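S.K.: Encoded as structure tokens, here's the structure I'll be asking about.
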Amino acid sequence: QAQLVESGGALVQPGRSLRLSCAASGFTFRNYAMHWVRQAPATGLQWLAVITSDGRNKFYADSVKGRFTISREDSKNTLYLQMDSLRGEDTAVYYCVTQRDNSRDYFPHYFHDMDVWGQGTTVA
Amino acid sequence: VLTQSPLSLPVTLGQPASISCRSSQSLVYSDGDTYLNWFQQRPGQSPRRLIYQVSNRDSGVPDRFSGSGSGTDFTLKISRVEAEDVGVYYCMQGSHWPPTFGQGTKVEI
Amino acid sequence: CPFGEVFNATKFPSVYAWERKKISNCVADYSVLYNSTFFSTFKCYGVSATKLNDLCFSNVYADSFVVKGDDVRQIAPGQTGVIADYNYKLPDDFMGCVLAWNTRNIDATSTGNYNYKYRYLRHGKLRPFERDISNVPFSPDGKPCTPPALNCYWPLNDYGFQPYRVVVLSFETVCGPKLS
Ligand SMILES: *[C@@H]1O[C@H](CO)[C@@H](O[C@@H]2O[C@H](CO)[C@@H](O[C@@H]3O[C@H](CO)[C@@H](O)[C@H](O)[C@@H]3O)[C@H](O)[C@H]2NC(C)=O)[C@H](O)[C@H]1NC(C)=O
Ligand SMILES: *[C@@H]1O[C@H](CO)[C@@H](O)[C@H](O)[C@H]1NC(C)=O
């Protein structure tokens, strides 16, 4: 029963850094790719980045590539998002997202389901 | 890019509904499948998946939900909209990286 | 037929770079292989191993490579996975025989034998018996990309070699021996 819980959201002034975390449970964190998706009226639901199950590869949307870094700490079953040089445009609800089906845990199959969502944390 | 229509769909309680989603490109993937999913977001809560692969229901999803489509043009169908269904329906494509969502369609009761 | 030349070869290629030996114009003695303890796996698809000597073919293709034991199972029809999808695929059809043996004392090394590579990223899956030995940094949406920049990843990786040597005999002037 996969569950994701986001935390660490806050008001960030332009140019500053903020790091989000997401506690995973109900599944083996190590065996799944993890994603960040953000929500705003501006973009609706926007995918940002994915980290593969081994924590080796990291893919980023052009809108955040070079500014955001996705990382994971398997020992704590926790997903993180490092948002450097945060902009006003990055105001959004940040969701921790993964999938239940990891039978094909390789690019791009982990974007096909995205059926596990957390509560979402607001960053402004 | 995914565009949903109509943006706002006012559905009398107990009446059917239909939410369209048109992609700027064919969503057929390299293996011939189509990774066009639909999500439902209740106000104050996260999105949940209802339909995957255009028309397949997820476990636990009410039989009132279905869908159809091909190429670029897809539809989320609801046999009858319940009060509990109030919220925003989104289409999502995973066929082409980066995965994208539509702007979402608000369904009112 | 030059079977020993393939099975007892001193050097095998990687799976992504699997090599194809064509066997033809010869007599195929499958008894040596059939009743041997050499192989850890002897799997035939729609073909009775015991009757291989009684089957004639236009030719036989012996596809040679080294794969981790765990992924040997991906060398079969109707399979998915990193090897089945990106390195070496078998068609959904009848197949000859997939023969494999443990090579921990041949190819594996104490620090890992990383001389063997495999593919894990590709713009689409491989066709049956397709060989892709290119090496261009993978880009998730077809864009130009330069490693180690974001979204720029090499499509190939290394094997942490236990390894198995696998020889696949795909069937299409070659027959077995006659009985005197
Ligand atoms: C690949 O090489 C192995 C050996 O490195 C071959 O297996 C061996 O084949 C010989 C020949 O029939 C088997 O019999 C041996 O004959 C000699 C003759 O003087 C005898 O001294 C030995 O005691 C033995 O009888 C030998 O048992 C066999 N070894 C094993 C473990 O099966 C193998 O057949 C070669 N593969 C191919 C496809 O040629
Ligand atoms: C096993 O195959 C070899 C092939 O030369 C044959 O000589 C041997 O007699 C076979 N074993 C038995 C029990 O028939």
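Numbering, chain C: per Swiss-Prot, residues 323-483, 492-502, 509-516 in sequence.
Method on record in the header is electron microscopy, 4.2 Å.
Cβ atoms here come from the backbone N, Cα and C positions, even for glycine.
Got these off Swiss-Prot a minute ago, pasting:
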MUTAGEN   C:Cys323 to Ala  No effect on human ACE2 binding in vitro
MUTAGEN   C:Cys348 to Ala  Complete loss of human ACE2 binding in vitro
VARIANT   C:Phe360 to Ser  In strain: Isolate GD03 and Isolate SZ3; no effect on affinity with either human or palm civet ACE2
VARIANT   C:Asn437 to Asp  In strain: Isolate Shanghai LY
MUTAGEN   C:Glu452 to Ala  90% loss of human ACE2 binding in vitro
MUTAGEN   C:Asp454 to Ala  Complete loss of human ACE2 binding in vitro
MUTAGEN   C:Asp463 to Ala  Partial loss of human ACE2 binding in vitro
MUTAGEN   C:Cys467 to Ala  Complete loss of human ACE2 binding in vitro
VARIANT   C:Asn479 to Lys  In strain: Isolate SZ3; 20fold decrease of affinity with human ACE2; no effect on affinity with palm civet ACE2
MUTAGEN   C:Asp480 to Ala  No effect on human ACE2 binding in vitro
VARIANT   C:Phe501 to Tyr  In strain: Isolate GD01
S.K.: Just the number: how many Å between the Cα atoms of C:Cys348 (mutagenesis position) and C:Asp463 (mutagenesis position)?
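M.R.: Spelling it out, the Cα of C:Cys348 (mutagenesis position) and the Cα of C:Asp463 (mutagenesis position) are 48 Å apart.
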S.K.: Quick one: of the recorded positions C:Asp454, C:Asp463, C:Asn479, C:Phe501, which have a CB under 8 A from chain B's CB atoms?
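M.R.: In terms of proximity to chain B, the recorded positions that count are C:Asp463, given in sequence order.
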S.K.: Quick one: give me the count of other CB atoms within 10 A of the CB of C:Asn437 (variant position).
M.R.: 13
S.K.: Could you check which of these recorded positions, C:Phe360, C:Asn437, C:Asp454, C:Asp463, sit within 10 Å of C:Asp480 (mutagenesis position), going Cα to Cα?
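M.R.: Qualifying among C:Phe360, C:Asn437, C:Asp454, C:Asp463: C:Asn437.
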S.K.: Closest to C:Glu452 (mutagenesis position): which of the recorded positions C:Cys323, C:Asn437, C:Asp463, C:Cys467, C:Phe501, going by Cα position?
M.R.: C:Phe501
S.K.: So how many other Cβ atoms are close to C:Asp480 (mutagenesis position), meaning within 10 Å of its Cβ?
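M.R.: The answer is 13.
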S.K.: Sorted by position, what residues of the same chain at least six away from C:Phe501 (variant position) have a C-beta under 8 A from it?
M.R.: C:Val369, C:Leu377, C:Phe379, C:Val382, C:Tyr383, C:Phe416, C:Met417, C:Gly418
